[PDB]
Structures are given as C-alpha cells and as structure tokens.
Amino acid sequence: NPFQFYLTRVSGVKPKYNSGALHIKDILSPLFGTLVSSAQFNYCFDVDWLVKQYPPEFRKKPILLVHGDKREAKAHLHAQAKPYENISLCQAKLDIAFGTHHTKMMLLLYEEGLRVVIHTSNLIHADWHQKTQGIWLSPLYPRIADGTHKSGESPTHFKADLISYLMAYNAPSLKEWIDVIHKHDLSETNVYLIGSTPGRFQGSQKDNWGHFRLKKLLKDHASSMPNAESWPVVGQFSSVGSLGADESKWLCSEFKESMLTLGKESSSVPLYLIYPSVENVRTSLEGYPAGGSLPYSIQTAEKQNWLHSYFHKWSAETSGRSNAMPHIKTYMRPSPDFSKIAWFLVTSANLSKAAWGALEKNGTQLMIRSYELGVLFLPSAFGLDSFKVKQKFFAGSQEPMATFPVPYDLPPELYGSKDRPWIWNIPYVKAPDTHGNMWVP
C-alpha cells in the first residue's frame, strides 16, 4: 500500500486486529535493515526497556536519545543511560517557558540505506502495550553514490524539510544526522512533513511551522470543492491545552481557520473533537490507569467548559481498538457523509497553542513553545483528488492505493448528557474499572 501508516500492536485483541500492526521490536528487526546507528527523538524514555527492544546483535550500536529534560529530570535520564556506553544524549533547547520536546521520531541508519519513522508513542512499555498509537514508516532510502551530484529530493520537499527541522535544534549530534540525510535519496517520499519548533516566527518564516505550515500546504497542494463549507474538520488528541475563555480566542479563529483552508482562493464548517470520556477510560483495556496518559487537569477544564460541547467519544470498531485508549493524534477533513477525506495528518501535536502556535504582535508573528512532528497525506501527492475511507482498517479493499486507513469510527459520536471528558486529577469512585479499581489521584 502506498500510505505506510500503521498502528502499534495491542495486547489482548484478536490476531486479525494485530495482523498488519507493528510493535517496536518489529520496527527494529534485522528484516527492516542492518542497523549501523540510530537516533530516538522522544519525550519519555525507559532506557533499560528501550535497549531490550533492539535485536540482541544490534544492542551495542550507537544510539542518540534526543530529549528536552532539564535539571533533575535531565540528571535522571543521564543516570538511566550511564550503564550503556553506546548511548549519547542531545538536550533540545527549550528557551520558551512551558514548552516540551514532544516529537517522536526514529532515524535508523543501516548498511543498506536510511529509514525515518515518525510516530506517536513514548519509549516506555505502556505506550506500546494496550494503546492506540500511530506510525508512519518511510521507504528504505538508498545512499547516493560517492561522486554523484543529485538532490535526492521528493516532490513533497521532504528531504529539505526534514533537514530544516533538524537544523532548528542547532545541535552538533544532529548536524551529524543532517550529513547522513544529505547522503541519501529520499525522492520516493509521498508525505509532507509538518513540524513545530520553539520560537517566534515572522515574515519569511511564519509558514515554516505549526498551524501556518498546515495552512500553507493546504493552500498550495489541495483544491477547494463546491460546498467545501459542509466538509467537517476532525481533530483527535490525547491532551487539551488552555484554549481561552471562548471559542473565538484561538480554537475557532486561527486554528480552525488554518484547518479549513483548501486551495489558493479566498464559517459554518462543523468541527468534531474526539477525546476519551470517563466511561471510555473506565471500560478500557488498561482501566483508569490509561488516564495517566490523558493529562487534562480540572484547573484547565473548568476555565473552558464551552469546549466540551465539541467533544465526541473514542470509538474504533474499524480497528478493534475501542477499548485501547488513544495516544495517537490525528486531524483530517472528511466529506459531509464521511465517505471521503481531503487530507489526513498524524502527529505528536495535541490540541494546544504550545504545540500548534499562537499568533502574536497583531497577527504578524507565530509563537510556538514546543517541538512536534507529523506527516500530512494529501491526495495530490498520490495522483488523486480525494481519498476514499477504508471501511475496515485491516481489511483488503479493492483499491488500496485509493483507500485511506482511518483508525477510528466515522461519524464520531457526540458525548451523551451523562458523559464527561476524562480529567486526570479528580477521583472517580462511582464504578470500578476493568481491573476492579477506582481512581483516587
């Protein structure tokens, strides 16, 4: 299939729902390539666990961990890695307050070429065990021969855009990876990179990152259709930032405005937000502890009760994952009957200004606090005008190159009047979870 979009394996679902899913041990297997070295960009690391996911024959190859931890957290990560002489660390600079290094990416250098993996899971056992997580696997990119001058660039500009993302760190260990990427041919890549890096972007730079980057790609590489105003926007995420006292402050002004862009020309567009309810979490495979990875605080939520009228339950019968709580984040533009989509984005970015950017200085500057990274699937990059939605995620549909695997059910289902968004720091003592426990933070 052309999309190379996968879910992680879920322990406890029937095998038909894991056939075609990937565990981290599969990604790092010798079948994917003969590993020389690797870089693991992430937020949270269990180093003992991570080294054990590499094949035994590859466990002494150099590994670079790219993280954003400071102070005692930084010391803790260094102490985790100290037993492993082959592990180096790169601390990503976070010079704006309340930012984090959230990007989840593997750079895998092999004897045979290079691969890039952009995904949504932390490098801890629980993120790969019973959660819904998303992975994009690049092609095996071959080396460009010594002495040959060619760009190695794709029609989506992925090579230059990945180098641009790594340049933003201003880090010597990542300049080494930039030089690796320069030496490989990434021309087969059919996705667009959408990154966030921390900073204040004006002028020539405003469209490089965050939601203005999305807007620019949709302006330039998508077409508007008649009745575009009836094509909804769907956003699906595992954490919610402080969005302001009403929808006009950010969500339905600048964020929705970027998401509804199509084509170059100059709003009643429905907006569906998918976020687990308390009942989704209680009845999940993990039970209430799944909610330790859904970090919405009561202090934030009680400032924006207007937001919850946009919320829809998690449901994923299409992939057998209704009880596997989502840590994937996705954004997409379905048709009014949800049978087609104009584009699909899988990313680390949750529904927050820190991740997507907030306009400042009278709309001339986009300020971003965090590192995030995702890949955008546009029909034009596949010779198509729209994607047909795959009816069953792991099924064999008659036109796989035209048929996009959406991992959750459409249309999304609105919360009922008794439902509440999962809020992780209040107790739930009315009904026990699948393991027989309550939640008492």
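Throughout, chain A uses Swiss-Prot numbering, with the displayed residues spanning 162-427, 433-607 in order.
Cβ atoms are placed via backbone N, Cα and C, with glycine included.
Per Swiss-Prot, active site, nucleophile is recorded for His263, and the stated evidence type is experimental evidence. Its Cβ placed at the centre, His263 (active site, nucleophile) has 26 other Cβ atoms within 10 Å. In this structure, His263 (active site, nucleophile) belongs to neither helix nor strand by DSSP; it is coil.
Within 10 Å of the Cβ of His493 (mutagenesis position) there are 25 other Cβ atoms, across all protein chains. Sequence annotations record features per position, and here Swiss-Prot assigns active site, proton donor/acceptor to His493 based on experimental evidence.
Taken from Swiss-Prot, the feature substrate binding site applies to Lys265, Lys495, supported by experimental evidence. Every protein chain shown contributes to the tally, and the Cβ of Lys495 (mutagenesis position) ends up with 25 other Cβ atoms within 10 Å.
Listed in sequence order, the residues of the same chain lying 6 or more apart from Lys265 (mutagenesis position) and placing their CB within less than 8 Å of its CB are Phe202, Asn203, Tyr204, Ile279, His280, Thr281, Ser282, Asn283, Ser514, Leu539. The mutagenesis experiment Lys265 to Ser is recorded by Swiss-Prot, whose note states: Reduces the activity to nearly undetectable levels.
Quoted from Swiss-Prot, the note on the mutagenesis of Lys265 to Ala is: Abolishes hydrolysis of the covalent intermediate between the active site nucleophile and DNA.
Mapped onto three states, the DSSP output places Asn283 (mutagenesis position) in coil. The note that Swiss-Prot attaches to the published mutagenesis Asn283 to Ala is: No effect.
When secondary structure is read from DSSP and collapsed to three states, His493 (mutagenesis position) falls in the coil class. Recorded in Swiss-Prot as a mutagenesis result, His493 to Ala carries the remark: 3000-fold reduction in activity; abolishes hydrolysis of the covalent intermediate between the active site nucleophile and DNA.
Listed in Swiss-Prot as a mutagenesis experiment, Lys495 to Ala is described as follows: Abolishes hydrolysis of the covalent intermediate between the active site nucleophile and DNA.
Annotation of the published mutagenesis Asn516 to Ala in Swiss-Prot: Reduced hydrolysis of the covalent intermediate between the active site nucleophile and DNA; the original residue is retained in the structure shown. Neighbour count (other Cβ atoms within 10 Å of the Cβ, all protein chains): 22 for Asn516 (mutagenesis position).
Long-range Cβ contacts of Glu538 (mutagenesis position) within its own chain (separation 6+, distance under 8 Å): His263, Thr264, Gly356, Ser357, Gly371, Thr513, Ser514, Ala515, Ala521, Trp522. Among the sequence features in Swiss-Prot, the mutagenesis site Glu538 to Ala is noted as follows: Abolishes hydrolysis of the covalent intermediate between the active site nucleophile and DNA.
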Since 5 residues are absent from the deposited coordinates between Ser427 and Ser433, report the CA-CA separation in Å as an integer.
13
Under a three-state reading of DSSP, tell me whether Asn516 (mutagenesis position) is helix, strand or coil.
coil
To the nearest whole angstrom, what is the C-alpha distance linking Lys495 (mutagenesis position) and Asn516 (mutagenesis position)?
6
Rounded Cα distance, in Å, between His493 (mutagenesis position) and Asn516 (mutagenesis position) is 9
